[PDB]
Amino acid sequence: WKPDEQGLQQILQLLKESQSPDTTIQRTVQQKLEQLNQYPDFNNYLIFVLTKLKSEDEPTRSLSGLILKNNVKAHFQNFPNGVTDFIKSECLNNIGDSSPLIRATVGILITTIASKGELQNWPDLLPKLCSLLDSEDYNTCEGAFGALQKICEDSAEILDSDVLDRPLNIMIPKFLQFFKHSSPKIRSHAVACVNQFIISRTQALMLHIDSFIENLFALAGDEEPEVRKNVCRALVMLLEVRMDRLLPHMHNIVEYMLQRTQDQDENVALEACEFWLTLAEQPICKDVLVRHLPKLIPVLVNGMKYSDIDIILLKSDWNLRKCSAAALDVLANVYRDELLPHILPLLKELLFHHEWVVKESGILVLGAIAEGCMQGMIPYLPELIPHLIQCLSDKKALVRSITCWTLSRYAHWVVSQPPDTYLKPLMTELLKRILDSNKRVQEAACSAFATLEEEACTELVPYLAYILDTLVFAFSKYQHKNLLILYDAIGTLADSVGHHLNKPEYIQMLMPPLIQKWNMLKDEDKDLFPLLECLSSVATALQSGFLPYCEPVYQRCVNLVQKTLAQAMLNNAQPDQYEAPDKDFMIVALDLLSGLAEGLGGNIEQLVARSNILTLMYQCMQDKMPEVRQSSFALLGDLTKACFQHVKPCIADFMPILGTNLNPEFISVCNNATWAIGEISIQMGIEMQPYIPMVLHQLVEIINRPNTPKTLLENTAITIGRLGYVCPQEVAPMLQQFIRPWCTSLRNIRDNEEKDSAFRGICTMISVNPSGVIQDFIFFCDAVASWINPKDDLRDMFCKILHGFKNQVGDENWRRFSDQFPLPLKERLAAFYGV
């Protein structure tokens, strides 16, 4: 290229027309450039003005390159080699321009050509840059390094790989050799680079581990906080990978770490903070920390205190405070209530202080030790709770956030003391603090309310009338983001009040807004889920009062499924054309689809019959994906008990699917399948007969194997009791082998519909093969002495079994059993049943 008048001037005036404080002048240089940015003579003219042309002033020459780097980010593929060739040159030839802004832009280009234009493509890049660290001109080195320092952060995983020659072999020890440099900026860079690789456990570095720490810790000091920053940062990561190095000098490190944790440079303490956080990560020595634990805590607590500069952002990402609080939590868990001694005195001083700031911090601490110091905290609570509830009214905005969130952290104690005494007033304000005109306070409040509900499980039934009226109105006032939380707040509600929610007026205020949000949501919406998720709970607790809304909702649910399988099938056919579906869409549709099939019960026969469900049901159960199979064995069982009338013909199609899916390694997936077989079991009656053989033996094995998640064991014992009821002659021959685990797992369940459906079996079985229980009768009795209310005949069924056996052994030989009894069991037995 070179000169050419017309172009250069046109360029210059474009760049001059740039800095105009005009708005309509701006829309000109946009298109009037986007047009030149398709005309390849362009970019070269940029680097020229940037580099060669020293006549024009400097901020121009900066915008020169800026645009260039802007094109390199966008249109680089185009850039003919002959441009790129030259671009590369002028930047290395001007790596250390003695005019800051230029030096920085020029490096920026390098940074950018390296990252966007591969690195297998700029072979000279590093080799040059290195040789430039070894330059005399200071500026032509600060530049040479600054680049490398970015290249490492950028192409970390590439530098440490087979692409050039693993230059990491030569750069690392070179970087180390540069710790002993004078001017701090260069040392700070020196370590900065090294750091990229400490996590990455690079062999090019480990080879000098000894020498590294040596140069690192021996260095520690270095007045300039830029260096201290990265040392601190090194040690943090170094603590993770090469723990087996720091121990020797551990005690000096930790004492040092407090000074740097209080380094007046916020940005240094910022990092030093994450030290203890990462220390506490490996619980490889709880003892070491105690030494100076009374010293750290107070410091750490002051970190919470809102920086005077944050009252501007909120009145972000990760600040000292956000780190400090996060670190305190973890310390509470390792140390338990033993942490409290150093904390209580300090707390006292905050919590009340004149400051709509320092008080707030005290509150934040209260929430940070909530769970790890949970027990030692119980005593005081009757003091703070009171005030804390008052605190939800504190005039300053941000206080009303933590005041709230800290309370959520204690719900378990609130829901352990008399309903009216603590819950009542809390949920009053907590609820009013939802309607607050401060988004941050709003969201905090609902999340607080959500937690509160998972703990109530029954206490809200009184206050539902008020709860809803505000929550349903909460939509009239909640932007998209705080709307997500409501779905859960609703979800938890119906999920925590049970059926009680069914009321023609309660429904009145709740359904319209939901259906509103429903229709504004297309069938592709990825935030559709949330709506369905709680709708599952809602349709569940709302029982038959949900009928007004299902004929669409149901059909809407099947249609997701329908559409999803088609997507997958076509993908499992033309991956090169149609991409994979998002199965997480079925999962939901399926969950809601048994959500109705639960509380909507027998009525479903309508929608089930005139629906393709029971083939989409078949396809989903074969799915290579588990979460799917889980919630379609679920739907199966639900439907099975809701309307087996329609389900029957597909049994010999389904049974094998379940029988295969009794693979215990899939936790929940099989837990459902097991339960499912139980529901079919009953609904089939004797006709279950042909199926028992395969499933049965597995069920035994499952229930007989130890370490089999408690929930599954129950879901298995019941199913075995189900089969033994419906087909006694076939299962009773096995009694001897599975009585023990059955009893013990089923000894601890609520005497619900299922427990009965199980014990009826175990008896019908006992009455076929009595010899089954002779050695483990003491097991069996411990199972009976769990029944509070046995359904008339069932109570007489047990008493008949007990009395029956006491006769073959007789009186003198009954003591050989009875005396062995634990005190409760003997007392409930010789009481509620027979002698």
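For chain A, we keep the numbers from Swiss-Prot: what you see runs 13-327, 379-898, in order.
Quick reminder: no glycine exception, Cβ is built from N, Cα and C everywhere.
The following features are taken from Swiss-Prot:
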type    : residues  : note
DOMAIN  : 41-109    : domain 'Importin N-terminal'
MUTAGEN : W468 to A : Abolishes interaction with the ADAR nuclear localization signal. Abolishes ADAR nuclear import
MUTAGEN : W738 to A : Abolishes interaction with the ADAR nuclear localization signal. Abolishes ADAR nuclear import
Exercise for review: Quick one, can you pull the C-alpha distance from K327 to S379 in angstrom, nearest whole number? The 51 residues in between aren't in the model.
Suggested key: 12
Study note, to complete from the structure: Fewest neighbouring Cβ atoms within 10 Å among the mutagenesis positions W468, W738 goes to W468
Check your understanding: DSSP says what for the domain 'Importin N-terminal' (41-109): how many helix, strand, coil residues?
Key -> 43 helix, 0 strand, 26 coil
**Study point:** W468 (mutagenesis position) - helix vs strand vs coil (DSSP)
**Key:** helix
**Study point:** Separation of alpha carbons, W738 (mutagenesis position) and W468 (mutagenesis position) (Å)
**Key:** 39
Review point. For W738 (mutagenesis position), what is the secondary structure by DSSP, using just helix, strand and coil?
Key: helix
